[PDB]
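Worksheet: the structure to be examined is printed underneath.
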Amino acid sequence: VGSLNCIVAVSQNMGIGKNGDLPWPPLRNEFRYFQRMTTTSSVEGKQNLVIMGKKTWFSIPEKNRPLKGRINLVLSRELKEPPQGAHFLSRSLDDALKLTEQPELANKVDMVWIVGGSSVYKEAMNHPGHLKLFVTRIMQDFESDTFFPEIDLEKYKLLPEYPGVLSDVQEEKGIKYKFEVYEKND
Ligand SMILES: NC(=O)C1=CN([C@@H]2O[C@H](COP(=O)(O)OP(=O)(O)OC[C@H]3O[C@@H](n4cnc5c(N)ncnc54)[C@H](OP(=O)(O)O)[C@@H]3O)[C@@H](O)[C@H]2O)C=CC1
Ligand SMILES: CN(Cc1cnc2nc(N)nc(N)c2n1)c1ccc(C(=O)N[C@@H](CCC(=O)O)C(=O)O)cc1
């Protein structure tokens, strides 16, 4: 079990979702990077694990579920079994990480990626330990219904750079955004 990382795309107003989907038009390069980041493994024969709440799992188009090349995990206190297509189900973020420690998975998984949503971000974000937040800053306001918790800047530092992450403003469909990385250790 290597790195613990969060990944999110937020609008100027700190908003990640609107009625089950994103607040913005689909940015395919944005999705490209999301997929590239979460799927790439720095260790041969090992895979990345993605942790998502049940409403995030349900917002991924059916056809792209479970996300490919990735070990998929849903979080939920209601469901009895993983939703069709899922690989694992856990009742807590602490349980999900322990499973990583199980020999089943202990040799198959490299980094673990938290893909949301909020409640889920919030807890991981405050998890004791070393962590990184890969944030896409979508540069405009989008009416949303679900938000990203605030970044505590007194704990989380913005890096001037990071290998494999474009440092310049992207713009697609007239919507500009930038990629950022925060690092923590406490
Ligand atoms: N722009 C972006 O980066 C992202 C946008 N989105 C979008 O935002 C929305 C996702 O929203 P959100 O409401 O936060 O949904 P989640 O995807 O977090 O779904 C919440 C469900 O997940 C379970 N759950 C969540 N956190 C935990 C935990 N720590 N322990 C146990 N169970 C947990 C609960 O399930 P139960 O009720 O079964 O107990 C809760 O009802 C959609 O609009 C989606 O499209 C989502 C992710 C990233
Ligand atoms: C609703 N949603 C959650 C979502 C969307 N954008 C994000 N963007 C970032 N930066 N971080 C997130 N956590 C994130 N999550 C989705 C929706 C679709 C796919 C998806 O179908 N993903 C493909 C990428 C397919 C594509 O390239 O368009 C994959 O193979 O991972 C992922 C997440």
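Going by Swiss-Prot, the residues shown for chain A are 2-187, listed in order.
The header says X-ray crystallography, 1.9 Å.
Using N, Cα and C of the backbone, Cβ positions are placed for all residues, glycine too.
According to Swiss-Prot:
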- 4-185: domain 'DHFR' (DOMAIN)
- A10, 16-22, 55-57, 77-79, 117-124: NADP(+) binding site (BINDING)
- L23 to F, W or Y: Decreases affinity for NADP and dihydrofolate over 10-fold (MUTAGEN)
- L23 to R: Strongly decreased affinity for methotrexate. Decreases catalytic rate constant 200-fold. Decreases affinity for NADP and dihydrofolate over 10-fold (MUTAGEN)
- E31, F32, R33, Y34, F35, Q36, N65, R71: substrate binding site (BINDING)
- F32 to R: Reduces catalytic rate 5-fold. Reduces affinity for dihydrofolate 9-fold; when associated with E-36 (MUTAGEN)
- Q36 to S: Increases affinity for dihydrofolate about 2-fold. No effect on affinity for NADPH (MUTAGEN)
- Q36 to K: Increases affinity for dihydrofolate about 3-fold. Reduces affinity for NADPH about 3-fold (MUTAGEN)
- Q36 to E: Reduces catalytic rate 2-fold. Reduces affinity for dihydrofolate 9-fold; when associated with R-32 (MUTAGEN)
- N65 to S: Increases affinity for dihydrofolate about 15-fold. No effect on affinity for NADPH (MUTAGEN)
- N65 to F: Increases affinity for dihydrofolate about 3-fold. No effect on affinity for NADPH (MUTAGEN)
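Shown here: features listed in Swiss-Prot, placed on the structure.
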residue : record               : DSSP class
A10     : NADP(+) binding site : strand
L23     : mutagenesis position : coil
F32     : mutagenesis position : helix
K56     : NADP(+) binding site : helix
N65     : mutagenesis position : helix
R78     : NADP(+) binding site : coil
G118    : NADP(+) binding site : coil
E124    : NADP(+) binding site : helix
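Among the recorded positions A10, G21, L23, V121, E124, the residue whose Cα lies closest in space to that of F35 (substrate binding site) is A10. For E31 (substrate binding site), the same-chain residues that are 6 or more apart in sequence and have a Cβ closer than 8 Å to its Cβ are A10, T137, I139, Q171, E173, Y178.
Around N65 (mutagenesis position), a 10 Å sphere centred on its CB holds 11 further CB atoms from the protein chains shown. Proximity to ligand 1 (Cβ under 6 Å from any of its atoms) holds for these recorded positions out of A10, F35, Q36, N65, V121: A10, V121. Comparing CA positions across the recorded positions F32, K56, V121, the one lying closest to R71 (substrate binding site) turns out to be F32.
Ligand 2 lies under 6 Å from the Cβ of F32, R33, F35, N65, out of the recorded positions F32, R33, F35, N65, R78, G118. Long-range Cβ neighbours of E124 (NADP(+) binding site) (same chain, at least 6 residues apart, Cβ-Cβ under 8 Å): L94. The closest partner of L23 (mutagenesis position) among the binding-site residues, by CA position, is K56; the full candidate set was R33, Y34, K56.
Taking the Cα atom of each, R33 (substrate binding site) and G118 (NADP(+) binding site) are about 19 angstrom apart. The Cβ of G21 has fewer other Cβ atoms within 10 Å than any other of the binding-site residues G18, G21, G118. In sequence order, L68 are the residues of the chain that are 6 or more apart from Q36 (mutagenesis position) and have a CB within less than 8 Å of its CB. Between the CA atoms of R78 (NADP(+) binding site) and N65 (mutagenesis position) there is a gap of 24 Å.
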